[PDB]
Each structure stands twice: as C-alpha cells, then as structure tokens.
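Data block below; observations after.
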Amino acid sequence: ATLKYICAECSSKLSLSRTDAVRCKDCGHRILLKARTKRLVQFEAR
Amino acid sequence: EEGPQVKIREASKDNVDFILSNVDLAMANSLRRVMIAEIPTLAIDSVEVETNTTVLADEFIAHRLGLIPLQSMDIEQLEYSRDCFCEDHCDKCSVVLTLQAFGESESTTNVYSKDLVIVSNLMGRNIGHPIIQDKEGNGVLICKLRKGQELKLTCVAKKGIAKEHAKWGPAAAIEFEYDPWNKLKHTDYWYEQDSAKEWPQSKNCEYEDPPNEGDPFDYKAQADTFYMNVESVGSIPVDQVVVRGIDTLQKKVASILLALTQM
Amino acid sequence: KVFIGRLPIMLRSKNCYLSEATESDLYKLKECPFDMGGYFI
Amino acid sequence: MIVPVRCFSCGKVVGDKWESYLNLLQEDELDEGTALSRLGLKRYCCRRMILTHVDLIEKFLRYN
Ligand SMILES: [Zn+2]
Ligand SMILES: [Zn+2]
Ligand SMILES: [Zn+2]
C-alpha cells in the first residue's frame, strides 16, 4: 500500500506535502526524492 | 559435385576455416557479406523495466541485453513480428525472457545471462536460450549489485538481421584472402629497400606455388581461390553461418526471378 | 565568545570535513574519492 | 563502466571474459598479453577491449 517520496539520505518512504514541512521520519534530513512511476517504461535495446 | 568447390582445413564448434576454389571473387565476397549482414537470428529487442535500483541506467542495461546472444538454430520457424498477424507480439513471433535480481549477499552480486528465464511457450523449437561458452557457465555479465539493490525486467526477443542492427549478427570476424603471393598484381607493395623482406608471408602461401623470377606476368589469370574462416558468436553453429549464408543469397536472387515473373 | 561572520571554506582545507576523511568516509558522504578540493560552494 | 558485451569492431562476445581475465592475472600470475591470448582474444581489436576496460562500476557500487 503506496510510495510517493523518498529520503535522499536515510532511505525511507516518506509521503507528505503543503503545511506538512519538507523534512523527515527517523532521520531529520531536508532532501527528498520523487520515486519511480509505476506507468511501465519500455526500451528498444538498440 | 561440379561447380564451386570446398575444402575445409579446420573446424571447430566456433570456427571453420576453408578454401573456396573454382568461383568468382564476386560470389565469394558476396557470401562474406551475407554472412556478416543478412542471416536471421534472435535477439532481445524490447525491454520493460519494472525495477532498477542498479548503478547503471536502463537503456544502458537494455542495450546490453540486445547484445547477449540467444539460441537461434530454430529461427526459420519463428515468424518476423512484422509479418505476424498478432497484435504486437506472441509465441509465433517472440520469445519473452525475465530477469530478477536482488543483492542478497553482503559481498557483490553479479547478474549473468544464465539468470535469464524464458516465460513463453517455445513449441519445442530450440530458440531463446542464452548461449554459454565459459567454463563456469555464467555467460555474459550484465550487471552488478550491491546489497539492497534490485533489478526486474522483461524482455522480448525477435528475429532480426544485422543490417538492421548488429546485435542480430551471427558472425564475428571473417578472415578472407586470395592470391597470397602476388601474382595477380592486384596490390602494389609499399617498401623502403625490399618489398619481400619487408612484408610478412601469409600462412596461405604454403598452399600455393611461389612464382618463378623468369615467369613473365600472367595477363589471363583470374581470382579463383579464396582462403576463408568464419567465426561464430554462437547463436547459430558455424557450419550453419555458412549454409544459411549461401541459402540467404540464393533466396535474394530468387526474389528477383519472382519479380520478373510478376512483370 | 562573539560571532562576526561567515567564511566560505575551501574544500579539502584543514577546516573542511573532507581533509581528515578516509576513502570509506568519502563514499558515505557521497564525495568522490578522486575529487581534489580547492574550490568553494 | 562494465565490460562491454562485444568487441565494438568484430562482434566477438567479450563480456563473458572479464572475471576470467582478472583471475588469470592475480591467481595464476600471467602477464596481461598471455592472459588475453589464453582467452582466445587474438585479434588486436578484441584484445584492446579487455586490456583497456576500466571497471568503473566497482567504484559506483561503493555508494549507498
Ligand atoms: Zn530520512
Ligand atoms: Zn505474433
Ligand atoms: Zn574484435
């Protein structure tokens, strides 16, 4: 049950937004990573 | 059996050295070119990436997948995807392979092409299988993971010709020489003090009589004998690079007769 | 004591964390062990 | 970054030869050229492939 954001540093699915802050849950680090679509992506291998 | 004559001198699962004897240069070079360019073969040509936490990018990985040579002895019995009436791909035009890896160990986990699982129905045509030629039976190294890292993919293979991309080529290098002594004066040798001291003798000279200094040049001679050596990467055994080579030409020419008929 | 300012500090100077660090420490910190310092951020 | 799968020039697979090449140097003590010739990489195109690879992924794998 879901993903949305990731912690750059302490590696851990966060998920949040606006009035929420921009930090963390179990390191306090201000840097977040967007996290991969589930729409599936195809490559031609050429 | 009159005509173009053959004469194997060596053979091996991997190479076949031979001598064509009684043919034109054109046919000999043409069969060279076909072996390089137009024998059908099977190769990953679509890759869907569910997960890659790997230190390589996806297209980097994908590209590498299209290059792993995949069994292709039964490839006449796979239709070209563009000729098939399916929507997209299916079992008549495609093998589908899977790849999952996870770096479970502390130490670094390699991903090899044996880790490739076929997932589609082969109808017992010998195709699809990653080819493996190393003592340890690992085949090709695709990637490397660190503890925590994951990669999950699917691939579809498809029949293809090296014209279209070299991954579909069965042949590797093709040695090809003629007239080792230079008797035909097809080439004119650069040198500082002496052409013969300075150029190395081909191995193919033993096979063929040195010329004698008197001998006024032979204007009528033609290039009739060719020292070849075809080397296979393994998706098709060798003898079969040649024979499907000869066979591919013969079909190109016939599509020309067929199309005179249709005029 | 009494603050008077902020000094931009040159990478790999004695004052910057990286100058004492080992090779492992540089990988944990996401700093290429081949970077050589001598500039400011 | 990794051993390339084939010789750019002749197509020979060469990506199944990296662990062996490196075993043949460190474990059985051959010089780089004797080693390459043992894995059957005899044209200078393929030899250049292994001899000049740089396995940068071994550095990339030290990051977390
Ligand atoms: Zn965190
Ligand atoms: Zn189909
Ligand atoms: Zn080569």
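In order, the residues displayed for chain B correspond to 3-265 in Swiss-Prot numbering, which applies throughout.
Recorded method for this deposit: X-ray crystallography, 3.0 Å.
Each Cβ is built from the backbone N, Cα and C atoms, and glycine gets one as well.
According to its DSSP assignment, B:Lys9 (mutagenesis position) is coil. Experimental mutagenesis is annotated in Swiss-Prot for B:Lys9 to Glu, with the remark: Transcript termination readthrough.
Within 10 Å of the Cβ of B:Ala30 (variant position) there are 20 other Cβ atoms, across all protein chains. Among the natural variants in Swiss-Prot, B:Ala30 to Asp has the note: In mutant RPB3-1. The residue drawn here is the original one.
When Cβ atoms from all protein chains are considered, those within 10 Å of B:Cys86 (Zn(2+) binding site) total 16, not counting its own. The feature Zn(2+) binding site is assigned by Swiss-Prot to B:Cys86, B:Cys88, B:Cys92, B:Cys95.
Listed in chain order, the extra residues whose Cβ falls within 8 Å of the Cβ center of the Zn(2+) site residues B:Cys86, B:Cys88, B:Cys92, B:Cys95 are B:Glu81, B:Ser83, B:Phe87, B:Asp90, B:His91, B:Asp93, B:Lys94, B:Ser96. Selection of the recorded positions B:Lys9, B:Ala30, B:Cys86 by a Cβ distance under 6 Å from ligand 2 yields, in sequence order, B:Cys86.
For the pair B:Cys86 (Zn(2+) binding site) and B:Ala30 (variant position), the C-alpha distance works out to 34 angstrom. DSSP assigns B:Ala30 (variant position) to a helix in the three-state reduction.
A distance of 14 Å separates the Cα atom of B:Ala30 (variant position) from that of B:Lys9 (mutagenesis position).
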